[PDB]
Amino acid sequence: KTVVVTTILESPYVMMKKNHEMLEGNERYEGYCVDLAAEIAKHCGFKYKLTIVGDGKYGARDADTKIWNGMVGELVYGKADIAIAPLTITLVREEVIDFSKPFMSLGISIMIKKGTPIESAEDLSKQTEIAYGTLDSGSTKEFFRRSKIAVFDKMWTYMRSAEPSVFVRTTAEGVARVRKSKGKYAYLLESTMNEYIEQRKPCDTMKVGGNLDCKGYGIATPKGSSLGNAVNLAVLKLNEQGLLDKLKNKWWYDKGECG
Amino acid sequence: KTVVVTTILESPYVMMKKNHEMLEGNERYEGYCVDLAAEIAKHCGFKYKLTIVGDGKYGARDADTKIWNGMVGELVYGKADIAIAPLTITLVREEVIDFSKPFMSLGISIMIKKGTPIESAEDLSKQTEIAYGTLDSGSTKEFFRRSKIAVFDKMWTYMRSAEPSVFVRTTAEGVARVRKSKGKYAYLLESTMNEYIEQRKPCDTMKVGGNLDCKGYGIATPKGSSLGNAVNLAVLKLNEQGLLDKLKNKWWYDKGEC
Ligand SMILES: O=c1[nH]c2cc(C(F)(F)F)c(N3CCOCC3)cc2n(CP(=O)(O)O)c1=O
Ligand SMILES: O=c1[nH]c2cc(C(F)(F)F)c(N3CCOCC3)cc2n(CP(=O)(O)O)c1=O
């Protein structure tokens, strides 16, 4: 009764150890969610095997085929018993899977090259000298579109029609575009990923302002899992105990490069 | 067999009906959490008695006595089986009681008298001609103490050492102070209460800006309640079904006045 854990390769949640070819099983991996899985496993009392989600995806309905992909699909279709990953708690996913209480809280945020005279989304909306965009598809792009909040709809008005296109294909593209643009491009992305980059060499980016919305990552189990309650109580206790905060400090700041 | 529901009189969550002296039992009360209690009950299959928390409080641990007051205390000390109320999910409360998934999302927000040239917290930070404050003790002032976001810490720098005192003794004081100052005082309070007041006569306040943090209201049960699981699944399904949004629309906007 070894529990199959599905997860995803995304720094610093799960990463390959430098010498991973020499190692086997769970020892190939390290990261925030590697450590979290061990704590949850400990608290619930199960042995487990970490597996990387086959298709590299978090989980969406292939839009017109009704079939779930990513880690969600691995749970609904019985290929994994638990997902321990930065998986966003959403209502469409709650229709088919269960989430624990959030193990991390995050939201959309602004990344700038340090010295950029921007402090907030309002600041970006009021001005055109500094360009700004988001990933070229995903929740952050989707959030600005369907927002009705005036500051956010003005931002969508600007980004949708800007030329050259202010959207980027990957997080790495957005970040390179911030560092290369002399402080005249700003990037909208998840605060956790933003705080992670601000601790990476060459330490020239910074997160500014408060977050623009409220999301959480939760641990997911298939509906009717016998683990659901035990997992939820583990997260609650790990959160109360400060362990979640200690793991965040370890992988973001202890293992950081800019402190 | 009848479960005791503790809740609090807080408009529009639970309110006395116009003719409450004429009625008995659960029919004396009405509101968002009155209707929610009915849905939770329906979904979980229990009869229930609505009772108003004896001391009118939400729940805190007296530092000197270790004793909980309010609805939290009524759950932990066995006076109630469930709280169905706008009770904030917090880490100190989760140590002693269980919360369902949130049935409502809210945050700190800015209430303005209409016509005040303020649109955001940053705006308030850059200026002093318009004063601004919060309740004189509680989570919102507390959030400003420990903030490290630049705009929010500059605000706290200002508010702590301001004269006359920008803090107020009750929400009625803060709201009356917004209406009394023709737009030269701004009040920081929960987004839900802010949106509620903006739909009530005399329709002179409004919520401005986005929320400053992320909080949630949850249904609470004593630790080890057999209802904990049923309630959580009920809230999830009511949320999925849109009932929580419909109840918000009903008590905030359908029954609004502006
Ligand atoms: O559940 C989800 N969890 C996610 C977790 C992450 C992060 F932890 F930051 F890695 C990200 N990153 C966004 C930045 O580029 C790399 C991936 C995306 C996620 N998405 C897709 P989105 O919400 O459309 O962006 C989900 O759906
Ligand atoms: O659980 C809690 N739920 C609360 C719910 C509300 C309301 F908004 F009415 F629903 C309020 N306020 C009274 C109305 O005007 C401002 C907000 C306070 C609450 N508090 C104390 P706080 O956290 O110090 O603010 C709690 O502890």
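Note that the numbers count up from 1, one per residue, in the order the chain is shown.
Cβ from N, Cα, C; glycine included.
If you look up Swiss-Prot, you'll see A:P86, A:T88, A:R93, A:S139, A:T140, A:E190 marked as L-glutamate binding site, on the strength of experimental evidence. The Cβ of A:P86 (L-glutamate binding site) has A:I8, A:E10, A:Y13, A:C33, A:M104, A:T192, A:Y217 as same-chain neighbours under 8 Å, each 6 or more residues away in sequence.
In Swiss-Prot, a published mutagenesis experiment is listed as A:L91 to Y (Swiss-Prot position 504), annotated Promotes dimerization. Strongly reduced desensitization. Around the Cβ of A:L91 (mutagenesis position), the same chain contributes no residue under 8 angstroms that is 6 or more positions distant in sequence.
The Cβ of A:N239 (mutagenesis position) has 18 neighbouring Cβ atoms from other residues within 10 Å, across all protein chains displayed. Annotation of the published mutagenesis A:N239 to D (Swiss-Prot position 775) in Swiss-Prot: Increases rate of desensitization; the original residue is retained in the structure shown.
For A:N239 (mutagenesis position), the nearest of the binding-site residues by C-alpha distance turns out to be A:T88; the candidates were A:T88, A:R93, A:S139, A:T140, A:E190. Candidate binding-site residues A:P86, A:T88, A:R93, A:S139, A:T140, A:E190 yield none lying near chain B, with Cβ-Cβ distance under 8 angstroms. Residues from the binding-site residues list (A:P86, A:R93, A:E190) with a C-beta closer than 6 Å to any atom of ligand 1: A:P86, A:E190. In sequence order, A:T88 are the residues of the chain that are 6 or more apart from A:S139 (L-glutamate binding site) and have a CB within less than 8 Å of its CB. Over all protein chains present, the Cβ of A:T140 (L-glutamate binding site) has 20 other Cβ atoms lying within 10 Å.
In the three-state DSSP scheme, A:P86 (L-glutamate binding site) is classed as strand.
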